[PDB]
Amino acid sequence: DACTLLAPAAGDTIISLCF
Amino acid sequence: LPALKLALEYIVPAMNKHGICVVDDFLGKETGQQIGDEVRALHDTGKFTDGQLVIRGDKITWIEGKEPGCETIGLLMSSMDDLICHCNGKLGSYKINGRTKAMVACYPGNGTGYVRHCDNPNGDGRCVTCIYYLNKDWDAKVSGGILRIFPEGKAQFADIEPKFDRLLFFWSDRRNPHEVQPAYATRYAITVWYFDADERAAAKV
Ligand SMILES: O=C(O)CNC(=O)C(=O)O
Ligand SMILES: [Mn+2]
């Protein structure tokens, strides 16, 4: 596992998609 | 390149088998340039703030595509969305039912970048990363700013140049740890993340 917990902020809202 | 056939014919098999997919010359010279002009137009505004974590040396701004004067960016997002939904069910086992706003990010140069990380380590719902590169005639040898991905199970490296009019797809989870090596030139990119329905439900829990 070469991951890290320094993830880019997913942001503020989520947009509905496809259904 | 037929829009919806490109998906089933290239992006789907590429993503399932190898985990990464690159689509060069996604829209064309004039389209890409209109995007770049709209982006730098946003860049003069000064509404860019420092990038945020869930280290990173970029300044960004979120765009929903419904803003006047960002018509072309919206066109891009509509294309990506049409592709995704058209793929739905075929990409791994994912059933994508959402996405983020678009992240318009700029690296100032000066060697700043993004240290090795993972876009979704904790399972927040993001299952695919899309990045549109619009940096024209980018000479990596002198300009750095390369996106280095370390695929799990593969021994090789994945080095992506931020070429103009380049589209990048890859799994957002731990399968693709990536980093943005120091950038010594202005490096612009537009991102958007796609959410899996079930995992998205898990994050609330
Ligand atoms: O822009 C790139 O090539 C890579 N960017 C990121 O990994 C990010 O914004 O989280
Ligand atoms: Mn990232």
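Numbering of chain A is taken from Swiss-Prot, so the residues present carry the numbers 395-413, in order.
Determined by X-ray crystallography, 2.8 Å, according to the entry header.
Each residue, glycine too, has its Cβ placed from N, Cα and C.
Quoted from Swiss-Prot for the published mutagenesis A:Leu400 to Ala: Abolishes VHLE3-dependent ubiquitination; when associated with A-397. A:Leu400 (mutagenesis position) carries neither a helix nor a strand DSSP state and counts as coil. Packing around A:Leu400 (mutagenesis position) is summarised by its Cβ count: 17 other Cβ atoms lie within 10 angstroms of its Cβ, all protein chains included.
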